[PDB]
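Engineer: Here it is, the structure in full.
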Amino acid sequence: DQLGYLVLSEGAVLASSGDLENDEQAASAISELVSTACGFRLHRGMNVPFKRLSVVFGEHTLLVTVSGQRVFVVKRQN
Amino acid sequence: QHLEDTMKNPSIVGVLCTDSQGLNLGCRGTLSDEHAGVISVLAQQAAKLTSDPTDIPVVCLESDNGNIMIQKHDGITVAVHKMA
């Protein structure tokens, strides 16, 4: 289930819960990544790069969607 | 490695290998030199989200135009485009 929550706006942090709360270093790291990812074009004039963005590890896994300047992240087990 | 098998895989429509250095280390199909840098960056960035050296971080762009899966391995980054 849900291990934590993060939502960003305009690049800044708007809301946070769980493991993701009070973690600036993670916040900006995820923001950096998301921005990079959003800048990904398969072909010329190919938007949007993704509907869903995930980053999976051993036990944790981050799930991100982007809507406007608002970015939504969850931390999950498995 | 499994790399060869990835390359030979007809379910995968693009693949690209690279380094922390962002050089094109071998591509195929829909992925090409242009994407090296970005994939590199992506992988390096995701690896900054774990402290466990045994983790193989994986970045996964899910898209209606096929999925892109990027694994950060030690010494090499593999990106794979699946027309799923």
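All chain A residue numbers match Swiss-Prot; in order, they span 14-91.
Per the header of the entry, the method used was X-ray crystallography, 2.8 Å.
Even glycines carry a Cβ here, placed using N, Cα and C.
According to Swiss-Prot, the protein carries these features:
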- A:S67 to D: Mimics phosphorylation; inhibiting Ragulator complex assembly (MUTAGEN)
Engineer: Using all protein chains in view, find how many other C-beta atoms are within 10 Å of the C-beta of A:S67 (mutagenesis position).
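Structural biologist: Around the Cβ of A:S67 (mutagenesis position), 19 other Cβ atoms lie within 10 Å.
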Engineer: Quick one: what's DSSP say for A:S67 (mutagenesis position), helix, strand or coil?
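Structural biologist: Note: A:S67 (mutagenesis position) is in a strand by DSSP.
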